[PDB]
Amino acid sequence: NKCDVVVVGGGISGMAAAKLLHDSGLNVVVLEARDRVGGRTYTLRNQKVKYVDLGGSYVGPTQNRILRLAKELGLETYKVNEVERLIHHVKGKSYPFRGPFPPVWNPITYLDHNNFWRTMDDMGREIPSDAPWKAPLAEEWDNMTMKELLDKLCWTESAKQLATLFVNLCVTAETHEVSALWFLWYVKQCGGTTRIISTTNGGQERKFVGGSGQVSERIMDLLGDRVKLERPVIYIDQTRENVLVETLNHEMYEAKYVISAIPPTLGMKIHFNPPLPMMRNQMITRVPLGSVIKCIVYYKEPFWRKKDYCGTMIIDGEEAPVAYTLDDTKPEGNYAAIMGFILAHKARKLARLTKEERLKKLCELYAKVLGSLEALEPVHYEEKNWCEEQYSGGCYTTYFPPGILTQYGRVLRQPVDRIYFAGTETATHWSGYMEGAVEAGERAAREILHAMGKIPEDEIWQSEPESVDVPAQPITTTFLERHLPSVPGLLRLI
Amino acid sequence: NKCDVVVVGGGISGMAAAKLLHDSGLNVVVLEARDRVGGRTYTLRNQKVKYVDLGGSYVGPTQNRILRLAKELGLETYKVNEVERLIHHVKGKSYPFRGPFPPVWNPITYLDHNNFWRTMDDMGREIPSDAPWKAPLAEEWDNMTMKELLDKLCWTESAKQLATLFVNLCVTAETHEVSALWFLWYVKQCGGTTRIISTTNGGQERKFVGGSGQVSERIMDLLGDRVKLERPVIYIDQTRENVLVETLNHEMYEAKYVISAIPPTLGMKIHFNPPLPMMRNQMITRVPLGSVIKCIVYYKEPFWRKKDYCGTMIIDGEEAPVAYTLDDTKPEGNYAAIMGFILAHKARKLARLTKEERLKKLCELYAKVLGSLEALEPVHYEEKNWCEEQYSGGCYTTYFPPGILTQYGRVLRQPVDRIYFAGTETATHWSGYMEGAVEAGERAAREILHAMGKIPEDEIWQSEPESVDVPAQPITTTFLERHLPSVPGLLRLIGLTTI
Ligand SMILES: *[C]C1=C([C])[C]=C2C(=[C]1)N([C][C]([O])[C]([O])[C]([O])[C]OP([O])(=O)OP([O])(=O)O[C][C]1O[C](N3[C]=NC4=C3N=[C]N=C4[N])[C]([O])[C]1[O])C1=NC(=O)[N]C(=O)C1=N2/[C]=[C]/[C][N][C]1[C][C]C2=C1[C]=[C][C]=[C]2
Ligand SMILES: *[C]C1=C([C])[C]=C2C(=[C]1)N([C][C]([O])[C]([O])[C]([O])[C]OP([O])(=O)OP([O])(=O)O[C][C]1O[C](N3[C]=NC4=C3N=[C]N=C4[N])[C]([O])[C]1[O])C1=NC(=O)[N]C(=O)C1=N2/[C]=[C]/[C][N][C]1[C][C]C2=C1[C]=[C][C]=[C]2
């Protein structure tokens, strides 16, 4: 019945907020729609796989908040395999390489590729992390899709294809679906192109031993009976002295404040009294989540390593069901596996098939790319289509279509009376990730602490000390990378 | 408790569906979230205005379903005033004209303008009304915003400006927000550019005497206690023999079938068991409604008529709060009024101001455009911002951003077990309008009748006889309009003679 704060949503953001408030001495309740915690993270356990992450999984350098929270909960990380060569598969052919970027040999194509990545970071430097709508050219860039930007920037089809794959993989949406301003903000707030795409020294460096689902599970252990499972919130009433929160199974909760720790659009599932202010009312109908199926194919042995392949594949073309893979073998070297993402329109297209039909397509692709008949003999298969989830709406995160970020963006984390907004979408650093979920939950919890007169205003936003276990190398450029001309630049010099 | 069909939503679509089913002999219940029926139609009544439509209002030739329904209910129409001259206000200057289109004098600009409108209709002919995703170039056009299409087509700023205003007015959204394929479908399914923009012989020809809100009100009168007000639906359960429908105030309703007669995205407010199929689950997060404030300024007399202006203004420019007006005077000639729309980004921008501040801005604009000091002395003002409505989401209707219609469009009116889908967004003719609401509601009702084995399959979609009261002139083009070249076409003809 009665408490200090109701937290709506038991994913990482909601759990991190609840933990902070509980540690501060307040009475908290977490209302969770599902029969489990974790939300967009989900660790499946069975004898065949031991454990596998079917949602959010990877962590890396500069993600100091998730690393600190996980460590405090007794969790450890291990390194994703990147010892051997990566593969770039293009026009039906495999090209092995080392380092973060697939090499380019044609001098014109080289100039075009270099300029694209450089320009993305160049543009990003003009976009404030905490206010992308304040970029000098905000409106111009927001009224443009990424597809339009790519058409303007890329003078070769080779650069445009890779850039397109990059967009699809980053935000699980088509280039024509997303705002240019929003996408450039998204990459920038993760630390730039190199940081976001890299395994070693980047976002895909590490996973948690035992799965990321343990973060939410272990906080639930700490909170005990304060977490209420199968309690979808349907109604929030702010007309009286105390806030009233009603669930689908007819329970009523009373609190001084509420944290909404759900994806922005999922706010539509709640009936508000009084009605939301105009801007938020419309915003929450304008912000969809992407489309993805996460697939893991298991093998007797990590056979690709014997051919000096690490298991990373970058696979171009419409025919390929999966555009990107990583080695998903356990740190001990057993439960050999390849993880792949089926992205955007392909997720929608291939969802019509059966599980067995999808397994076959993936194995035939991997056999081709790795040049190995062993890829055709899987021992097990696990997959998850996030598009079908009523209480997620998709994965990995919310994207903004053209025009939306400049018009509605400032309302994302603006409080509505006694409701405060968490969730990874409201973060300013690694928004879209588990790291962003921790930032947003803890920040929202502190906003309430300030509202109660318990902490000063300057303590709402808190910096995080660097992890000693996962240190960050700085991102470097070469002299030639900085000063080599673009294709139109070279033509101008001619 | 128990009935044959639960209808969710008491707007025109839901009421038309309920009436059809009730007339067929079935037990129906309508569950309506608000304390009133009508939805996106709302007629306000007070002594100062007598009556005024604050939502949906205009009807015209080819909208035969709404006209027939209204006539059966005892309603009558009258003609919107278009006796005197229209005004095109551009670059701070007013240019009076006659006919549907503002004239263009510059020969290059003339070619550009002619080609734009022609091309819109040309492209539309390739788009099936009942399946726009089947257009031969569906993907190409869907992966493009209207802004991109305009940039490619319009060789003069003059044509691009007017085309932009046209998009804003049609669908209450910016050119960069909407898919080109969707917008071209939208215009085509209303009968084309001329039909959609015209007063005389078009969509804005007429209004209902006493207001359009009477359509829903009078059906409620016929249904009696079957309409339940202040019953927002929160939960639909389809796991058992009968469908269970739960409301916010904890009432339970049991039925054989459900019609969902709400805007597609408002389906998000309902929790489903079992969960919706994947495609619909994602679709309903991808389909927002537009942004608009409808404003009516009242005067002692229709003074614009004395200057030979009918009251129609097409107003270009960023500074102008209102881009389009019509005479809203009563047919008797009293309660003189100008109706104007504040569109898209301007609706969001000017909502921050007070009512008094907005009134002032409109009057100063009208004084400028009409060249009349009298515009500065209003006697009354009414307005409605539709962006603030929890149970509408916006107005006039749902738009589709780039990429959505080809990927999710086929799921719009696909039944989910025993739930069938009405609402103007699922119509194939005048979708977005009151006409489309009638078509969709009656079609959804007949889908259920077929499911019950009461009618054959070929009776689900029913054609409508033309109104005798509101006849439709055909849309004509001149010889020159059809065969005059575009700007790039003329340049090509110059490149060949000089070779
Ligand atoms: C899905 C996914 C996948 C598949 C993958 C991934 C992901 C995902 N990610 C993301 C994450 O996960 C996120 O961010 C998080 O998790 C979020 O959190 P939050 O904020 O908390 O949210 P959520 O979870 O959702 O929660 C919520 C909750 O709530 C609830 N509800 C609802 N509604 C309601 C409720 N309750 C009550 N009532 C009501 N009404 C629900 O149920 C829930 O629970 C990620 N992340 C990270 O970090 N990592 C990773 O890994 C991930 N993943 C991904 C990634 C990818 N990557 C890739 C590779 C290569 C590359 C890339 C990118 C870029 C570049 C390169
Ligand atoms: C808003 C508006 C305005 C301002 C204006 C206009 C309009 C609108 N429009 C449109 C109409 O109105 C529509 O379409 C209709 O109405 C629709 O119907 P429906 O489908 O039925 O839907 P609604 O109404 O929305 O209903 C629904 C219902 O449901 C309910 N709910 C929700 N949720 C829920 C519920 N219940 C239970 N539960 C739950 N959960 C609600 O409440 C409701 O009731 C129009 N239309 C026509 O026809 N006409 C007109 O006039 C109109 N308007 C407009 C127009 C404009 N125009 C312009 C001028 C010039 C030009 C233009 C365009 C183009 C060209 C030129």
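By the numbers in Swiss-Prot, the shown part of chain B spans 3-501.
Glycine residues also receive a Cβ, built from the backbone N, Cα and C atoms like all the rest.
For the published mutagenesis B:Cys156 to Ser, Swiss-Prot gives the following note: Complete loss of activity. Mutagenesis annotation in Swiss-Prot: B:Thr158 to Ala, described as Dramatic loss of activity; the structure shown retains the original residue. Experimental mutagenesis at this site is recorded by Swiss-Prot as B:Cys172 to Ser, annotated: No loss of activity. One mutagenesis experiment catalogued in Swiss-Prot, B:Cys192 to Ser, is accompanied by this note: No loss of activity. Under mutagenesis, Swiss-Prot gives B:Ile199 to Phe with this note: Alters specificity towards synthetic inhibitors.
Counting only the Cα atoms, the space from B:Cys156 (mutagenesis position) to B:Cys172 (mutagenesis position) is about 19 angstrom. Cα to Cα, B:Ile199 (mutagenesis position) and B:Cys172 (mutagenesis position) are separated by 8 Å. The mutagenesis positions near ligand 2, defined by a Cβ under 6 Å from one of its atoms, are B:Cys172, B:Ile199, chosen from B:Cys156, B:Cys172, B:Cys192, B:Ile199. Counting in whole angstrom, B:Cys192 (mutagenesis position) lies 27 from B:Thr158 (mutagenesis position) by their C-alpha atoms. Sequence-distant neighbours of B:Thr158 (mutagenesis position) (same chain, 6+ apart, CB under 8 A from its CB) are B:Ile110, B:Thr111, B:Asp114, B:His115, B:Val489. Annotation for B:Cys172 (mutagenesis position): same-chain Cβ neighbours under 8 Å, separated by at least 6 residues, are B:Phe185, B:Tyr188, B:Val189, B:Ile198. Taken residue by residue with DSSP, B:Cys172 (mutagenesis position) is part of a helix.
In this view, the densest Cβ surroundings among the mutagenesis positions B:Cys156, B:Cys192, B:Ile199 belong to B:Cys192, judged by other Cβ atoms lying within 10 Å.
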